[PDB]
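Chemist: First, the structure itself, so that you have it in front of you.
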Amino acid sequence: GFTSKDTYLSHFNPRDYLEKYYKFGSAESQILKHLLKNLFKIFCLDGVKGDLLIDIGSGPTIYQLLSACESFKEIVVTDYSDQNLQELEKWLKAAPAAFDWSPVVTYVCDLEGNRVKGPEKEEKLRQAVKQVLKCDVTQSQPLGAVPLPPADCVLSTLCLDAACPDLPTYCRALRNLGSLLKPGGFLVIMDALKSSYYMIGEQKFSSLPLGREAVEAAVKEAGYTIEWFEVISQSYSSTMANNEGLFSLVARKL
Ligand SMILES: Nc1ncnc2c1ncn2[C@@H]1O[C@H](CSCC[C@H](N)C(=O)O)[C@@H](O)[C@H]1O
Ligand SMILES: COc1ccnc(C)c1C
């Protein structure tokens, strides 16, 4: 009764996803602002830094990397959908058909103290991303045959509830992400709470409807220790998703 993974290869329209959720002209923009403030706190204020960050289930978005590129020498972006990776690559290569992230980039520049302007921030992110890879969080080796050094941080925004059909798969996906992380490395997860679907126009996608207690229990079961955990009450618009807020957490792998 859950969206098959192959649906993401064919029916997840990357440009329509960006238009619906990330235009930043709403509930969607309020959630985006909150995610950006937390990402800034984690990568710029807290000590989350290193040589390598792997972003899991990036989709076609780059908002979740704008503060991270200040703290990591390399960022690897990954997703199950090759269409999503191609949309990412249009932005990375600064193609005229790429999505316009400038209002979001400006917002992050403002949060960070106006030390830099938009073009410098975007160039820093483009220089940080060297690999754009296929991933499947449900597999013991999420990156398949591709080898990577153990990462200093694994980040995943709005991916795991969409990717995992049940709670045992969710806990296994957290272990599988841990196989990419060095001992003591950081796990940063942000996702919807209690959502059983989300929409991209008329296309429905399933989501696993977890509450905060089940998320925390799955992270401890998967072998991490949690440093902080935040719940926000703001939910998406009713035409988009049936969540009851969102969570953000930072944990370390044992
Ligand atoms: N098994 C799986 N492994 C990895 N990614 C998966 C997956 N199943 C779905 N996904 C990806 O999960 C993403 C959900 S949308 C989230 C996109 C982006 N990180 C954001 O913050 O908006 C999609 O890009 C989809 O392709
Ligand atoms: C589970 O809900 C989601 C999953 C992925 N992306 C978005 C934008 C939503 C609302």
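So for chain A, numbering is Swiss-Prot's, and the shown residues are 4-28, 32-260, in order.
So this one's X-ray crystallography, 1.2 Å, going by the header.
In case you wondered, yes, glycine gets a Cβ from its N, Cα and C as well.
According to Swiss-Prot, the protein carries these features:
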type: MUTAGEN; residues: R18 to K; note: Has no effect on N-methyltransferase activity
type: MUTAGEN; residues: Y20 to A; note: Loss of N-methyltransferase activity
type: MUTAGEN; residues: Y20 to F; note: Decreases N-methyltransferase activity
type: BINDING; residues: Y20, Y25, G63, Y69, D85, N90, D142, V143, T163; note: S-adenosyl-L-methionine binding site
type: MUTAGEN; residues: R132 to K; note: Loss of N-methyltransferase activity like its citrullinated counterpart
type: MUTAGEN; residues: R181 to K; note: Has no effect on N-methyltransferase activity
type: MUTAGEN; residues: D197 to A; note: Loss of N-methyltransferase activity
type: BINDING; residues: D197, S213; note: nicotinamide binding site
type: MUTAGEN; residues: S201 to A; note: Has no effect on N-methyltransferase activity
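Tell me what's around each of these sites.
Modeler: Contacts of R18 (mutagenesis position) defined by a Cβ separation under 8 A and a same-chain sequence distance of 6+ are given as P66, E93, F105, in order along the sequence.
Taking Cβ-Cβ distances under 8 Å and a sequence gap of 6 or more within the same chain, the neighbours of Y20 (mutagenesis position) are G65, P66, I206.
Every protein chain considered, the tally of other Cβ atoms within 10 Å of the Cβ of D142 (S-adenosyl-L-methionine binding site) stands at 18.
Close to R132 (mutagenesis position) in the fold, though at least 6 residues off in sequence, lie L98, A100, each with a CB less than 8 Å from its CB.
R181 (mutagenesis position) carries a helical DSSP state (H, G or I).
In the three-state DSSP scheme, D197 (mutagenesis position) is classed as strand. Shown in sequence order, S162, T163, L164, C165, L166, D167, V221, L252, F253 are the residues of the chain, 6+ apart in sequence, with a C-beta less than 8 angstroms from the C-beta of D197 (mutagenesis position).
Cβ neighbours within 10 Å of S213 (nicotinamide binding site), excluding its own Cβ and spanning all shown chains: 25. Reduced to three states, the DSSP call for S213 (nicotinamide binding site) is coil.
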Chemist: Under 8 Å between C-beta atoms and at least six apart in sequence, can you list the same-chain neighbours of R181 (mutagenesis position), or say none if there are none?
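Modeler: Same-chain residues close to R181 (mutagenesis position) (Cβ under 8 Å, separated by 6 or more) are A228, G229.
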Chemist: So what sits near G63 (S-adenosyl-L-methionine binding site) in its own chain, CB-to-CB under 8 Å and at least six residues off in sequence?
Modeler: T84, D85, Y86, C141, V143, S162, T163, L164, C165, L166, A168, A169
Chemist: Rounded to a whole angstrom, what is the largest C-alpha distance between any two of the residues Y20, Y25, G63, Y69, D85, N90, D142, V143, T163 that the record assigns to S-adenosyl-L-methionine?
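Modeler: So the maximum pairwise Cα distance among the S-adenosyl-L-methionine binders is 24 Å.
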Chemist: Along a straight line, what is the whole-number distance in angstrom from the CA of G28 to the CA of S32 around the 3 missing residues?
Modeler: 8
Chemist: Over all shown protein chains, what is the count of other CB atoms within 10 A of the CB belonging to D85 (S-adenosyl-L-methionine binding site)?
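Modeler: Summing over all protein chains shown, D85 (S-adenosyl-L-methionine binding site) has 26 other Cβ atoms within 10 Å.
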Chemist: Determine the recorded positions, out of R18, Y20, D142, lying near ligand 1 in the sense that the CB is under 6 Å from one of its atoms, and give them in sequence order.
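Modeler: Only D142 meet the Cβ criterion.
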